[PDB]
Each structure stands twice: as structure tokens, then as C-alpha cells.
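Taking it in order: structure first as C-alpha cells, then the write-up.
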Amino acid sequence: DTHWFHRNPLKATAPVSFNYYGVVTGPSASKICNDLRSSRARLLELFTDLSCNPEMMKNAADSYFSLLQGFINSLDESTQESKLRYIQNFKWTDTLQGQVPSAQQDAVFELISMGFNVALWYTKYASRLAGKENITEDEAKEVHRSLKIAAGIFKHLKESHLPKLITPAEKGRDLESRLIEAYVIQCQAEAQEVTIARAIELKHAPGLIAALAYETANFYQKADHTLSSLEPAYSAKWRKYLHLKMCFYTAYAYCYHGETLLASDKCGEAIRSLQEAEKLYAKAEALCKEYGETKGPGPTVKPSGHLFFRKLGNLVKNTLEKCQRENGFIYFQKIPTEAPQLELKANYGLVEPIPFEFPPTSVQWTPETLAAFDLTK
Amino acid sequence: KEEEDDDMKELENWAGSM
């Protein structure tokens, strides 16, 4: 009833003053600068605040993004852009890059970078809930929702905003297309993990569970692959997590697939399926150790005992023994040589990311207030 | 047989809530 989600560190940024000195001339332009500065500061604080919930994040985030949106969007022409886009330099670290910062003087860069941190916050809020031994039903649902929210933010950043950046991200950086895509995919896989647990707890047909498990594994595999063109040094830890989870959930698939075969009086085949489940599980059991010995971003962990990791282990043995027992007095069936092949159905959509858009430009931005800027120095 | 389909809904509703 608990999950373990590897998390990379949050991004950090230089505090930004929004002080333009002689540029800004007027009470109104000054006020909007203070409101930007303070809304940003409050938002940044929430990322590390333990009392923060999804409501506060959205509330603080909207407050900032709506003000920040005045540096990006035109007030009238949808084909134009704020004259203020380049007024302010923003500086950010990157998820795989440690403390090595990167900077752009582009307000669009800030919007994507901060939004990316908002998305990560949601994945970290989810993973914190997923680790509570006492996690309740509502908390699990929130884990699922939060990951879907995160998926949608990352994706929105990628599709409609990333292409505005005049300096593309360097390989391995958070604002790059390939990396950001892996986060979307991982979120889906992680969120689908929660779904599977409910289906299992709720006693759903084994065909459904097996298929959902298999699709979950596939997502993890795609994420693993998506990152695979990165330098191995700083991706190695993360890819180990994804690959471990991939192997781990394939075992889940073989396990529940065995039930389907056994229920069909194909018990010989069922036994063979469970044997493959043991293998996949052992591979996962090996990979989860390498992760613990592999250096890279985030705290060190040694995945074996998670209530999730051990349950599949008990399920596999009991499900395997059940099959062979049936085989010994009932079926008397041969154990096939080759592992069974997996269905690969189309998407079930249970994993659809919740669409995200930034809020509209704050109504504090008016042509008069905007007029109180630049003036040319 | 057909049970698998019936169940599929119960998840869609659980997930399609929030």
C-alpha cells in the first residue's frame, strides 16, 4: 500500500529583485515590481515548505505566474510580446547538473524553469504521500492526481513554451526536449502504479491487472530509453531506478498473466509464466542493489524491502506454488520451454495527464503601468 | 466470460475523478 519513487533534487534559482532603478518611473510600475518580487519569493519558499499542499502551490504559483506573464504576453496583440521580455536576467540550476547553474536573460526562460520546479514539487508531494505506511485511500488518489498534474505541467512546458527559447538547452539540461519528455513519461508510470495497487486490493480480474502492469513497465522502459542518449555519468542513477521498476512490473505482469492461464486450464503454461516472473523479479532484485551502489542525484536508497517490493515477491511464490499444485493432481501438464509473450494492448488512458495552462496575464498589468517602464536607459 | 470489461470501468471512475 506504499510506493517508492526516486526523486531528483529541486532546481534552485538566484533570488530576483525586479529592481530596474532609473528605468521604472512611477508608483504603479514600482508596485508591480514588488509584487513580482514577493510573489516569487513566497513561491520559492513553498518548494521546501513541509506544510505546503497542492492548493497552496497552485495559489502561490498562479499569483506569481500571472504577474510574470506581463513580461511575456502582449496586452492586446496575440502576435506581439511584452517589451519587457529581456529586461531581467534569471539564473537556475538543473536537475542532473548539481550546483552548476545556467542563466538566460529571458522571461520565457524563467517561466519554463519555475514551472518545471512547480511540476517537480507535485512529483515530490506525491512521493511523500506514497511513502506513508499509514497512507489512506484519499492520499493514494492524491498521489495519482498529483503525478497527473505534474505530467501535464511538464508537457505543457514542452509543447507550447520550450520552442520560444532562443538559446536551446544543452544536452542533459532540464529545459531540453528529451529530458523533459522522460519526466512526463515517468509520472505516467508512477501514477499508474497507484492504479494497479487499487485494482489488486479491489480484486479485479487478472487479465486487467496483468495488462495494466505490463503497460506500466513499458512506460518505465520508454523513460529509461528517452534518457539513454544522455551522458551516463549523471543519468546513471535515475536510469537504474527506471529500469529496476521496468523489470519489477514486468514480473507483476507475468505473475497475473499466470493466473489468467491457470484459470483457463492451461496450467502448464501458467507455471512457465510464473517462472518468468521469478526471473524478472530477480533481475529487479539485482538492479535495485546497483541503484544503491550507483552515484548520482538525490539521496541514496536501497530498494528491496519496500512493502511494494516484498508483496510481489510473496505473490509470485504463492501464485507459482498454486499452479504447480494444480498441475500435480489436476492438470498433469507439460511445462513449456519458452516464456509466454505479452499482449501489448493499446493505451488504457487511465494514465492521461491533466492538461495544464498558465493563468492569464494578471489584471494588474495595464498599458499605463507598462508605460511606466523602460523610457530608454 | 466478459467480466474484464465491467471492471475496467471501476478504475476509469476512480482515476477520472480528480
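Residue 1 is the first one shown; counting continues down the chain.
Header entry for method reads X-ray crystallography, 3.8 Å.
Cβ atoms are placed via backbone N, Cα and C, with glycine included.
Mutagenesis annotation in Swiss-Prot: A:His204 to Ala, described as Does not affect SYN2 interaction. Does not induce SYN2 ubiquitination. Does not affect recruitment to sites of rupture. Impairs NE repair; the structure shown retains the original residue. Under its mutagenesis annotations, Swiss-Prot gives A:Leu350 to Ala the following note: Loss of SYN2 interaction. Abolishes BROX recruitment to sites of nuclear envelope (NE) rupture. Impairs NE resealing. Does not induce SYN2 ubiquitination.
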Rounded distance in angstrom between the Cα atoms of A:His204 (mutagenesis position) and A:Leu350 (mutagenesis position): 15
Assigned conformation of A:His204 (mutagenesis position) - DSSP reduced to three states: coil
